[PDB]
Amino acid sequence: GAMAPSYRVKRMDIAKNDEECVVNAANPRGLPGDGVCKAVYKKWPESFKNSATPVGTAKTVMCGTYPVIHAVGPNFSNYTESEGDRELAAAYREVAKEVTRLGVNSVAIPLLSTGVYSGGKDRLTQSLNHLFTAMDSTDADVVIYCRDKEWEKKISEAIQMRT
Ligand SMILES: COc1ccc(C(=O)NCC(N)=O)cc1
Ligand SMILES: COc1ccc(C(=O)NCC(N)=O)cc1
Ligand SMILES: [Cl-]
């Protein structure tokens, strides 16, 4: 574990992380996709060998020795708010099991079920609270990667609020 487990947020490309493993905002089919998924595909394409996995699950594939944890958040265009919420919580619980299993001291993570999976809605608070619920019991340093200047501020405030 980390000596004093922490949360941090950075506004930059998760493909340039300084952590021991990465969480991909994957699709269920292991396709290159767009946004974070496409950035992960460009940096670690070997990790998309048999990466397909259902909604609400996480599947780890090694790129060399570097673990990519493919986490599949629901697409809120297809799910009810109720069922979407349940699957988004579940995907994060599966990320926490994999981070633990791998024995890493740090993990880079994006906010799942945002952007194209958001169903046209700001889900910063919903996605961040499910991330905390899952990762609070892990001792890895968690570095959250974001792509909105306002989101960086709000995520940073939510981390400080709890400390
Ligand atoms: C390539 O990864 C990133 C990382 C961050 C951003 C971003 O913050 N864009 C919105 C803005 N410039 O306010 C975009 C892409
Ligand atoms: C109002 O609909 C939306 C839908 C999606 C977002 C969102 O995820 N923004 C952050 C990002 N692009 O990473 C915000 C608002
Ligand atoms: Cl960058």
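Numbers here mean position along the shown chain, with the first residue as 1.
In case you wondered, yes, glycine gets a Cβ from its N, Cα and C as well.
Annotated features, as they stand in Swiss-Prot:
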type	residues	note
MUTAGEN	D13 to A (Swiss-Prot position 1343)	Partial loss of ADP-ribose 1'' phosphate phosphatase activity
BINDING	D13, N27, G35, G115, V116, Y117	ADP-D-ribose binding site
MUTAGEN	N27 to R or Y (Swiss-Prot position 1357)	Almost complete loss of mono-ADP-ribosylhydrolase activity
MUTAGEN	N27 to A (Swiss-Prot position 1357)	Partial loss of mono-ADP-ribosylhydrolase activity; complete loss of ADP-ribose 1'' phosphate phosphatase activity
MUTAGEN	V36 to A (Swiss-Prot position 1366)	Partial loss of mono-ADP-ribosylhydrolase activity
MUTAGEN	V36 to E or F (Swiss-Prot position 1366)	Almost complete loss of mono-ADP-ribosylhydrolase activity
MUTAGEN	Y117 to A (Swiss-Prot position 1447)	Partial loss of mono-ADP-ribosylhydrolase activity; complete loss of ADP-ribose 1'' phosphate phosphatase activity
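What Swiss-Prot annotates, mapped onto the structure for a quick look.
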residue: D13; record: mutagenesis position; CB count, 10 Å: 14
residue: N27; record: mutagenesis position; CB count, 10 Å: 21
residue: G35; record: ADP-D-ribose binding site; CB count, 10 Å: 14
residue: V36; record: mutagenesis position; CB count, 10 Å: 23
residue: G115; record: ADP-D-ribose binding site; CB count, 10 Å: 14
residue: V116; record: ADP-D-ribose binding site; CB count, 10 Å: 16
residue: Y117; record: mutagenesis position; CB count, 10 Å: 23
Check: For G115 (ADP-D-ribose binding site) and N27 (mutagenesis position), what Cα-Cα distance in Å is obtained after rounding to a whole number?
Finding: 13
Margin query: For the C-alpha pair, I'd like the distance in angstrom between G35 (ADP-D-ribose binding site) and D13 (mutagenesis position), rounded off.
Written below: 10
Note to self: So among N27, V36, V116, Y117, all listed as recorded positions, which is physically nearest to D13 (mutagenesis position)? Use the C-alpha atoms.
What the structure shows: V36
Next item on the list: Do me a favour and check the Cα-Cα span between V116 (ADP-D-ribose binding site) and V36 (mutagenesis position); whole Å is fine.
Entry: 11
Next item on the list: Filter the recorded positions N27, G35, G115, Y117 down to those with CB closer than 6 A to an atom of ligand 1; keep them in sequence order.
Entry: none
Checklist line | Pairwise Cα distance for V36 (mutagenesis position)/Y117 (mutagenesis position) [Å, integer] | finding: 12
Note to self: In whole Å, how far does the CA atom of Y117 (mutagenesis position) lie from that of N27 (mutagenesis position)?
What the structure shows: 10
